[PDB]
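Please read the structure below before turning to the comments.
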Amino acid sequence: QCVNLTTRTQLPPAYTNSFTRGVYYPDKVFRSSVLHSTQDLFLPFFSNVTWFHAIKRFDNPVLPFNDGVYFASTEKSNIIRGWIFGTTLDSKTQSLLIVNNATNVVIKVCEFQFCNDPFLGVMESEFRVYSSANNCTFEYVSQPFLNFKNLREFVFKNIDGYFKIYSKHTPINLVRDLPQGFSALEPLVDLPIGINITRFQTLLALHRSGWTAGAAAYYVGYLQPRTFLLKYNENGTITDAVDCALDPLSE
Amino acid sequence: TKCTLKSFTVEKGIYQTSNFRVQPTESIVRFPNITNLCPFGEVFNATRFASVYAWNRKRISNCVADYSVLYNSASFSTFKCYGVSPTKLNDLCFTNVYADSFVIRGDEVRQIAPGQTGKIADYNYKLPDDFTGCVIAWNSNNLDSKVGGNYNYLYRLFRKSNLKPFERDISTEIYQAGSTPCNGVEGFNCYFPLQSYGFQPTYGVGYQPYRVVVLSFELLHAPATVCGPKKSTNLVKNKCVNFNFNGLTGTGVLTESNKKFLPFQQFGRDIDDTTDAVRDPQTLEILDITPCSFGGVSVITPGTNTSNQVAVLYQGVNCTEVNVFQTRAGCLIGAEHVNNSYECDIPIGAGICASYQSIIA
Amino acid sequence: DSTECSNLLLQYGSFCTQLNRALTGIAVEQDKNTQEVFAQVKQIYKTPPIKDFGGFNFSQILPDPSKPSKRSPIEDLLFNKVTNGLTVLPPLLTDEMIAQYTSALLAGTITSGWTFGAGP
Amino acid sequence: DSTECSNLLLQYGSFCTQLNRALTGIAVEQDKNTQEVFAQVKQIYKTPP
Amino acid sequence: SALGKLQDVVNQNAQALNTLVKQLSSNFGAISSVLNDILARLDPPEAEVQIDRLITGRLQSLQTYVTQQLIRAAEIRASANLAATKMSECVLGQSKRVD
Amino acid sequence: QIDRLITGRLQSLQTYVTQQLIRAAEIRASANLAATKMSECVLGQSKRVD
Ligand SMILES: *[C@@H]1O[C@H](CO)[C@@H](O[C@@H]2O[C@H](CO)[C@@H](O)[C@H](O)[C@H]2NC(C)=O)[C@H](O)[C@H]1NC(C)=O
Ligand SMILES: *[C@@H]1O[C@H](CO)[C@@H](O[C@@H]2O[C@H](CO)[C@@H](O)[C@H](O)[C@H]2NC(C)=O)[C@H](O)[C@H]1NC(C)=O
Ligand SMILES: *[C@@H]1O[C@H](CO)[C@@H](O)[C@H](O)[C@H]1NC(C)=O
Ligand SMILES: *[C@@H]1O[C@H](CO)[C@@H](O)[C@H](O)[C@H]1NC(C)=O
Ligand SMILES: *[C@@H]1O[C@H](CO)[C@@H](O)[C@H](O)[C@H]1NC(C)=O
Ligand SMILES: *[C@@H]1O[C@H](CO)[C@@H](O)[C@H](O)[C@H]1NC(C)=O
Ligand SMILES: *[C@@H]1O[C@H](CO)[C@@H](O)[C@H](O)[C@H]1NC(C)=O
Ligand SMILES: *[C@@H]1O[C@H](CO)[C@@H](O)[C@H](O)[C@H]1NC(C)=O
Ligand SMILES: *[C@@H]1O[C@H](CO)[C@@H](O)[C@H](O)[C@H]1NC(C)=O
């Protein structure tokens, strides 16, 4: 079942500063009180990240995946529930679905027929995100990942047929923009998908009383191949990082 | 020392002659806990099987496939593997497993093979010549035969052309054997291609129903996730063993560690990116990897003109891991430690010197 | 620990022997350097118990009896301010003996002038 | 300027960093040598007219 | 920066040792930097070639380390000879040599 | 082909750097001698013969 949303208000996308966000652990290796230089797909410091709103604004477009995706979420009341991954987003090719419903998180790699406007609805009794599921190659059910009160950082990577999902939960009290600080993203789950992904789309949840969009805001950043100098403390968490290509001082 | 110096007379001094290697004693191969086994219960122990024309294909992914349970069973009459050996199935890993299940006659089991010819191969189920997998068949007269006759199993008897490998034909169109059009009615030269089997429990062994499961193993560029169950050797600590933890291998002494890892971290590295800490996959505990006590072997001797007594210094080796005395330089064997202080004759190190008076340090 | 690698490595001859011999030469050279610099006296001199030197104070350079290492305050400060087949051989002379050699040199140059360097 | 050559060269490790470090050490050593030999006075003396 | 001269020697020796360890993680054109992976993933005719590539790369690294250590040893020996000269002439006697 | 050229050029560059280090050591010794002559012959009168 699909429903066209025709009550949106047209608005240009916003842009903002990445500051020192988007850092994640490159590997599953503990390091103590040491500085490690690594070459990987990292998000550039102080970069231009695209800002999307949900307020009548309901921003669910399809964006190019490129080499990786940094997803930042200033979230309250859990509007954002999942993501859409693929190349053509139809039954011709194979697509990846990430959903967090009221009980658990479901990850599926199948040939899905996506709606033009996919969404959920809130008791949660409205699921309108797909119309078909034909050929499945991978299914995985896991534990649930989840003023704006919550900040959710995610990193999605497609390297050698591995899908890396990195995530971090942060307690913030900032009203509008991204807070300035350091928070290294822990690796959450590696998925054996082995599929091509070039486009993605956020999945939101409707509020029904037509429909109402809950207050949420999210940010999209793009990963570029670069070198970071990571600092590991005595307890083994990354507390600070240096972008080697940002300015001559950090170089 | 004479061998190393290429001389039969050795001048007084200390000569580094060899190296002392602690030899590894055991092999410790710890991989993760054996969980999430593959659904072989729903294929082999199914209450009903499909017909050979409409053979069931089940995709097996994201689990651990234990092939020794199937191989060591005595319930299977045929376990013929083509393109791979059964012994290494429990070790190798594959991206996906295709389990094709059907029922055929006793005499038709031979036709489920690459390069064969028959009704089943040409018209019902065709295997490729370059097939990697195993064909498992067993007698099912107890379940699939009834006294009245079990006509729930169908097979294709006629088709215009032979089937392609891994093709399913479920068409029920009237076969045209003659020039005349069938017109949808079964008359002369026009026969229905699907014919029922008539399994009965009083049949011969060549006509009794046999359940056949064919496993197809393919490797694709996607990450292979159907792996065999890697066995785990019990953990041994405080000894120089060869460790293999989740594919990270090496040689070392595994001792208890006070390092508190974060839950996502598995291995530990120092400044020089060498693994000195590790997390055991079976039990989530942290182990320090101390390198085995390799050291230099030096021979301390006076002149051969004076005496043939020698002492051995193991550099940087504790005396419990090899007239035995412990020095900061290493373990000295063959020299009697004295409390008196003299001038240095043969330098040992860390303030220790050796002399001949027996050999004293 | 790879036996095949060692078998292939034996084809290259005595490269390993040359590297080990060069490192051994460097290691004995360091001890020889320390011996040449610090061990220039064969008598261990000590200062008198009463530090009456005509008004000259040497407390900052003489060994401190309170410290277990028997180092001078300046030497203690200097020591505080300095912060796969690999082995580190210990030096032949320990830090205590090097401090003792410096103490002997200081005692000789304070109590005997330059006479101790040229004779009794 | 070949990027493929640099990608293959990165497989060999930090040889280039070592060689650059050694050359940098020699280059600063030459300036240190000149500084040690000629700059032994901090006052620029001048002869009388 | 009073004690920079000793700290430079300590840093150079430690950095050279660190570089020598980090050269082990380089494959030197082979498929992997681990001998076990090559021995387990390839047959002996090609594993011999890959192991040979690792052997020549590591041997070149070790020769480079030993050569630079020898040069530094020569420099330290010269400095120690100078220090022994200062010990003999400045401490054990009064020197008329200017500066 | 690039592997052969890289190993040859790397060996050449390592040889050049080693020769430069040895020559730099020789020049450093000569410069230390020159500084000693500057201190003892120019800034004072030396009793050392020759
Ligand atoms: C919501 O709008 C989309 C956008 O037009 C509709 O998608 C079209 O569906 C028709 C159906 O035959 C196709 O011919 C068009 O090519 C589609 N266009 C795109 C851009 O996808 C969608 O069908 C609408 N939803 C419903 C339920 O009608
Ligand atoms: C020699 O100098 C030392 C150190 O400068 C003098 O020791 C000081 O004595 C005063 C007087 O009690 C104390 O307040 C200082 O704390 C002492 N300094 C130290 C480092 O202990 C010493 O008195 C001087 N004279 C003699 C004869 O030793
Ligand atoms: C971000 O990009 C937009 C257009 O893509 C541009 O108008 C804006 O100035 C950019 N911001 C920065 C800080 O460069
Ligand atoms: C969430 O989705 C899973 C997968 O289909 C399902 O088992 C579960 O019942 C769903 N929960 C809700 C509340 O819809
Ligand atoms: C994919 O699905 C279509 C229709 O559902 C089917 O005809 C086709 O055979 C399937 N292909 C694979 C590889 O599963
Ligand atoms: C992935 O998809 C993009 C867009 O459809 C295509 O251009 C590219 O060739 C694909 N890559 C692979 C390896 O299939
Ligand atoms: C490590 O954590 C402990 C408590 O878990 C804390 O007291 C300590 O300050 C931390 N150390 C660092 C370097 O952050
Ligand atoms: C299937 O049935 C047999 C016979 O009872 C039993 O031994 C076996 O454990 C069952 N399961 C499998 C996976 O073979
Ligand atoms: C692994 O299984 C053993 C018992 O076989 C159990 O004691 C242990 O807690 C398990 N470990 C994990 C991480 O599941």
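Residue numbering for chain A follows Swiss-Prot, covering 14-68, 77-143, 153-176, 185-247, 257-298 in order.
Header says: electron microscopy, 2.9 Å.
Cβ coordinates come from backbone N, Cα and C, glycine included.
What Swiss-Prot says about this protein:
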- A:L18 to F: In strain: Beta/B.1.351, Gamma/P.1, 19B/501Y (VARIANT)
- A:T19 to I: In strain: Omicron/BQ.1.1, Omicron/XBB.1.5, Omicron/EG.5.1 (VARIANT)
- A:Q52 to H: In strain: Omicron/EG.5.1 (VARIANT)
- A:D138 to Y: In strain: Gamma/P.1 (VARIANT)
- A:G142 to D: In strain: Kappa/B.1.617.1, Omicron/BA.2, Omicron/BA.2.12.1, Omicron/BA.2.75, Omicron/BA.4, Omicron/BA.5, Omicron/BQ.1.1, Omicron/XBB.1.5, Omicron/EG.5.1 (VARIANT)
- A:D215 to G: In strain: Beta/B.1.351 (VARIANT)
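If you measure from the Cα atom of A:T19 (variant position) to that of A:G142 (variant position), you get 17 Å. Comparing the Cα of A:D138 (variant position) with the Cα of every entry in A:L18, A:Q52, A:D215, these being the variant positions, the smallest distance points to A:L18. Rounded to a whole number, the C-alpha distance linking A:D215 (variant position) with A:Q52 (variant position) is 29 angstrom. Counting other Cβ atoms within 10 Å of each Cβ, the lowest count among the variant positions A:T19, A:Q52 belongs to A:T19.
Across the fold, the C-alpha of A:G142 (variant position) and the C-alpha of A:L18 (variant position) stand 13 Å from each other. Residues near A:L18 (variant position) in space but far in sequence (CB under 8 A, at least 6 apart, same chain), listed by position: A:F79, A:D138, A:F140, A:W258. Under the DSSP three-state reduction, A:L18 (variant position) is assigned to coil, being neither helix nor strand. Neighbour count (other Cβ atoms within 10 Å of the Cβ, all protein chains): 17 for A:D138 (variant position). Neighbours of A:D215 (variant position), defined as other CB atoms within 10 A of its CB across all chains, total 15.
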